[PDB]
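Visitor: One structure is given below, represented as structure tokens, and several questions about it will come after.
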Amino acid sequence: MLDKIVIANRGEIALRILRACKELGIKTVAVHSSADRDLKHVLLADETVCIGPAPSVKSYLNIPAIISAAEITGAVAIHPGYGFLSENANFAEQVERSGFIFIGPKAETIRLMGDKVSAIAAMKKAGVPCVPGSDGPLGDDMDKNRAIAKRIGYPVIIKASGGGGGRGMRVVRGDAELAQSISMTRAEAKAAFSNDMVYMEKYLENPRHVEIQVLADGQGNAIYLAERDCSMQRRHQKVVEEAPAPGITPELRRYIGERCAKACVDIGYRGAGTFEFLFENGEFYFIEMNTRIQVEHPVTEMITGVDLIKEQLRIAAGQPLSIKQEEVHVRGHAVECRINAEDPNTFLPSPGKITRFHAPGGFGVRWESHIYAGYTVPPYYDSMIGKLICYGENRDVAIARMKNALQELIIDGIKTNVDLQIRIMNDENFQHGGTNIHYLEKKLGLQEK
Amino acid sequence: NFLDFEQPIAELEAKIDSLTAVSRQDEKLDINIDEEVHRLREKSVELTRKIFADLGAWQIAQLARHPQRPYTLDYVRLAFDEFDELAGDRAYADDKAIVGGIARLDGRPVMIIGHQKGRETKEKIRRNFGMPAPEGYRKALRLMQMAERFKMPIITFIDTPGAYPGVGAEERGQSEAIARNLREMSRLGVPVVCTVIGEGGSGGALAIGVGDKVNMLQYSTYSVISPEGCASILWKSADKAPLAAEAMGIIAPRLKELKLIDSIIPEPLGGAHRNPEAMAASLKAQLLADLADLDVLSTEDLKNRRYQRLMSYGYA
Amino acid sequence: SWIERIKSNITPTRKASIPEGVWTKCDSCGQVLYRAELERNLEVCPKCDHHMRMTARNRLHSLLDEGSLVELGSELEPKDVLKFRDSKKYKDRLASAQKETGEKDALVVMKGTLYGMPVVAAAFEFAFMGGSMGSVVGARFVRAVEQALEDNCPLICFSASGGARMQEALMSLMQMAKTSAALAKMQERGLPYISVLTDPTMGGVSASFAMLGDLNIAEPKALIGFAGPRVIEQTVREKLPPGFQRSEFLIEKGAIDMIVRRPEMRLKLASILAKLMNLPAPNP
Amino acid sequence: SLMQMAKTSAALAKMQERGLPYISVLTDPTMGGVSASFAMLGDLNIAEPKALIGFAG
Amino acid sequence: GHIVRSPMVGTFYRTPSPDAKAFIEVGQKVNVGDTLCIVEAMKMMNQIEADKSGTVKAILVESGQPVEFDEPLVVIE
Ligand SMILES: CC(=O)SCCNC(=O)CCNC(=O)[C@H](O)C(C)(C)COP(=O)(O)OP(=O)(O)OC[C@H]1O[C@@H](n2cnc3c(N)ncnc32)[C@H](O)[C@@H]1OP(=O)(O)O
Ligand SMILES: Nc1ncnc2c1ncn2[C@@H]1O[C@H](COP(=O)(O)OP(=O)(O)O)[C@@H](O)[C@H]1O
Ligand SMILES: *C(=O)CCCC[C@@H]1SC[C@@H]2NC(=O)N[C@@H]21
Ligand SMILES: [Mg+2]
Ligand SMILES: [Zn+2]
């Protein structure tokens, strides 16, 4: 067992990791910035280390500072969580060679899977279905690009293979702007992810975002938990998840779980990861793999009883998988609604000071956040200020509990996206279950006279 | 940023460009954009044709110095590829008014030397509005020698208002540098082709323009002295510059009929600034055609032919 | 009440053992870096893009294609004949540098091949007493020139020298003229020669063949001149201009052709040599 | 007349590789095109005192 | 007055060598350009430089005790 690890993150996920560590009896090391000196998990930790000033580049993206903090405190492992250095393969390599243990996949698999084109090629090599497309970054020949697009079928989309975070991808409607769109997408990928590689893939109009969480110890063991569904996306970023998904009968669930387990075995995967897909009339299309603890992890714990962070801490400690395929039981349903400090409509972040805070509480309500009375939201990082789950017995029960909790939930002093959450809950199609990915955008509408 | 006589075209283009934005501007307006844009473009094209049907030597000068026009860098980017810029005169500085380098064209490496003016005001200040200091001419001499050494073709451009009449230029042997250039370039063993893109002349520009072939654009002027200077000297008045331009014959047809150049390169309608890509295509085709036949000649016979064409200069 | 909690000090002593050879420093910026990463980035600090020292043989490996390295004139070694009497005996410094750098002299010669085009290369190891040009250096350069003349191919030399080897006295100075004669011989033949100015290039080598090739390619923030800045400071007893003798400044003053960073250097050299030799461009 | 500069330059280049000297002397004044064609191109540049020499007036 | 703070996080020392003299002394004044202590990180002993001249009022740190960013080390008046 890892005697003492480092919370290489901040905020909600930092607090969650801290709670899990204190549960498992593992001591805590808190690394923070100078602005986040009153974080909940920072105050609830034995050892607090400040490794930079307010900006992210100088403080949390400062890999030398994190390794220095892990050296001075005597840790033997580091947990990145999600975001920041979650998928930095070089970070994994340095931590492995620095003398500590990286809680996550080996850096080789990070390189192979983070780059989208390589991940798709490997998935096709393992037999996992993928979107037909270029299967390689295209050049400056418009004729080749349009020929490939006609081969796969318009419309088409250009996405940065080293891209992520809901940016660095542009959709192409026709050849009248294909070259310019590809060039500007390459420029954006250069400006964001330090890579110019951009590829072409078939674009769908009516998809259903289906993703499967999986676990593997890298020793020939691969287990898959229940599915997920994030149909309510805004700007390609999730706002309301749910797990398991409607319509996915256990036959298809087992059928795709076996394939994902075989893929993990073939790649020799380690740690907690999820294989995203695209669902339509029984067809799945892998597009990306997130080799980290996904943010919408709770909607899988509550429907299976298995703590993901405990699984990661045990796997990183070298212990084999303590849970087998038949020992995973899917019992229930869940809904999750993130809370962000942005503007409800204009989507402008609204940092400041929180005046009144009050958790929902109740049967099946699980409120993951670090905000508290007087906590000053820093204008320096992501706008997320908490997650919220309402585990029910069926989807309708979960929706009702979420409505009740949102009525109970009170956050005052800054702008919050609770109103949009209430509107989403009240929607009939959403309550029915099975809406398309763009459903949110159709409900968004457009300009007016 | 347009000239005086371009007002009918200017007004309509302030409405055509908006319609693309009006397609999703506000208030849910997605009007029948296509047909209105096509009609407005038809009207603008007809007005431009009518306006540029009437052309004048002053208008020729204005189009030659329209503050939107492809410079040497533009023609290199839109007609050549694999351009590697070489700088430095080895002596004192690298004057920005001349841009030189080595590039490949249809698999054949070439030496490209030509003046560059600049689009923005800051770039124009930095490049001295295309007025070359003598060190730039020394750099051009060095590049021409290097191209001569490795059996390399030379193609040069001439777009400059005139050799810089500054204190430093005169202090540093302006005339000496130009003479040194003009002596060596008559001994090169490789063909030399030159173009009169933009506005060029004043004699100083000839230090990179004595070769087997000379070509001019349709709206370019190549005079011994500037029309304003010619007016202020001969007519004792600056405002009589259009009269001096008409008398001189700085326009392209006049310099073509005087058997001083080879051919006039046509421009896209609306001048070069309206469709710089078509102008670049025409220039690329013309230079490729000119370079094709010239490469047959051997170096000794090439120099002899150049010397005979050198003797062909002048009326007597 | 964890809301109001003070910060206690970290454990005063815990035994932590990081491997010693996986971290370096950049005095130019201060960002600690991973040694293997930096070595994989051609000795460029990725944060501030400030070039550092590189082994001469490492530079040759970086430029020349693997499977074609052929060292030329490796038999020559320092054969001191002057018996100089400094504060230390010249043999002391000679032996120290020879046993430290593992190379016979400053210059290292390797005939290689670049993208299918044969090419000769050379480089100065700055750690060899400031990379001073010995008689072996000039003779090896002449050997490379002879190989280029008998086997037609461009020659490339990368300059890094603190000045002429004083302990060889006038003999090293004549090597400047010898290399100049070699350059003149091969320049009328038509075989190019591209000298690249590293950090730093001063003294005699700066004025013998570093600043005499067909191209003058400098690497950013390199100190290039003829006399060290301290000598000029004691001469004019004043302040040097800002950014004195920097590649950015010396390309402004026209003595420098172009500024090329090391990662692009291989492709840029291949393209320029292919164009000048009129050969087909390399395929990338 | 501008092309005459190049013609004279060609003549000078022809006779300079032969080895026959050519000494241009700059009187008062020497300006304009001639100053930059063969006045400032000979083996010697001998000026006469208090003469105006340049390229532009 | 002005108090110097370590810009990095790591082990703190006062003598650059295991057996040597500390860079500065309490009492006797120091200038703008001077090294005052060592904050070692990853076995790479880096130096700490003040920015204002004045008398050393007091030293608020002890050898061998790790410090972090924005940590007042020595106050200079
Ligand atoms: C007249 C001549 O040609 S030799 C005169 C010396 N050189 C010059 O005047 C030109 C530049 N002068 C210099 O001092 C340097 O070369 C500078 C300015 C580039 C500074 O570079 P630095 O980083 O200071 O390098 P530095 O001078 O320490 O060179 C490293 C070593 O090479 C030695 N070295 C450098 N050039 C020479 C030389 N020409 N002869 C003998 N030893 C030399 C130095 O003594 C030094 O040895 P050490 O570290 O064991 O004491
Ligand atoms: N090929 C595709 N067709 C349709 N939608 C897609 C496609 N690829 C991505 N998307 C949309 O974008 C979302 C994020 O895609 P992903 O590749 O995971 O990017 P990121 O790395 O930014 O999360 C998906 O959930 C989906 O809604
Ligand atoms: C590394 O192995 C331990 C050496 C660290 C520095 C040493 S230990 C204490 C000595 N005094 C001091 O200021 N630094 C010296
Ligand atoms: Mg994703
Ligand atoms: Zn650096």
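The residue numbers of chain C are those assigned by Swiss-Prot, with the residues present covering 2-285 sequentially.
Each Cβ is built from the backbone N, Cα and C atoms, and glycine gets one as well.
Sequence annotations record features per position, and here Swiss-Prot assigns Zn(2+) binding site to C:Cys27, C:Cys30, C:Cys46, C:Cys49. Under mutagenesis, Swiss-Prot gives C:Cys27 to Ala with this note: Vmax decreases 9-fold. According to Swiss-Prot, the mutagenesis experiment C:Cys30 to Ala carries the annotation: Vmax decreases 140-fold. Loss of nucleic acid-binding. In Swiss-Prot, a published mutagenesis experiment is listed as C:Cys46 to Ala, annotated Vmax decreases 11-fold. For the mutagenesis result C:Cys49 to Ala, the note given in Swiss-Prot is Vmax decreases 8-fold.
Explain the structural surroundings of these features, please.
Guide: In sequence order, C:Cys46, C:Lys48, C:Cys49, C:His51 are the residues near C:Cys30 (mutagenesis position), counting only same-chain partners six or more apart with C-beta under 8 A.
Under the three-state DSSP scheme, C:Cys27 (mutagenesis position) falls in the coil class. Close to C:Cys27 (mutagenesis position) in the fold, though at least 6 residues off in sequence, lie C:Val33, C:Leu34, C:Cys46, C:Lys48, C:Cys49, C:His51, C:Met53, each with a CB less than 8 Å from its CB.
Cβ neighbour count for C:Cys46 (mutagenesis position) (all protein chains, 10 Å cutoff from its Cβ): 20.
When secondary structure is read from DSSP and collapsed to three states, C:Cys49 (mutagenesis position) falls in the coil class.
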Visitor: Name them in sequence order: residues not among C:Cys27, C:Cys30, C:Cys46, C:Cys49 whose Cβ is within 8 Å of the mean position of the Cβ atoms defining the Zn(2+) site.
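Guide: Those within range, site residues removed, are C:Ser29, C:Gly31, C:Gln32, C:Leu34, C:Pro47, C:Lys48, C:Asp50, C:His51.
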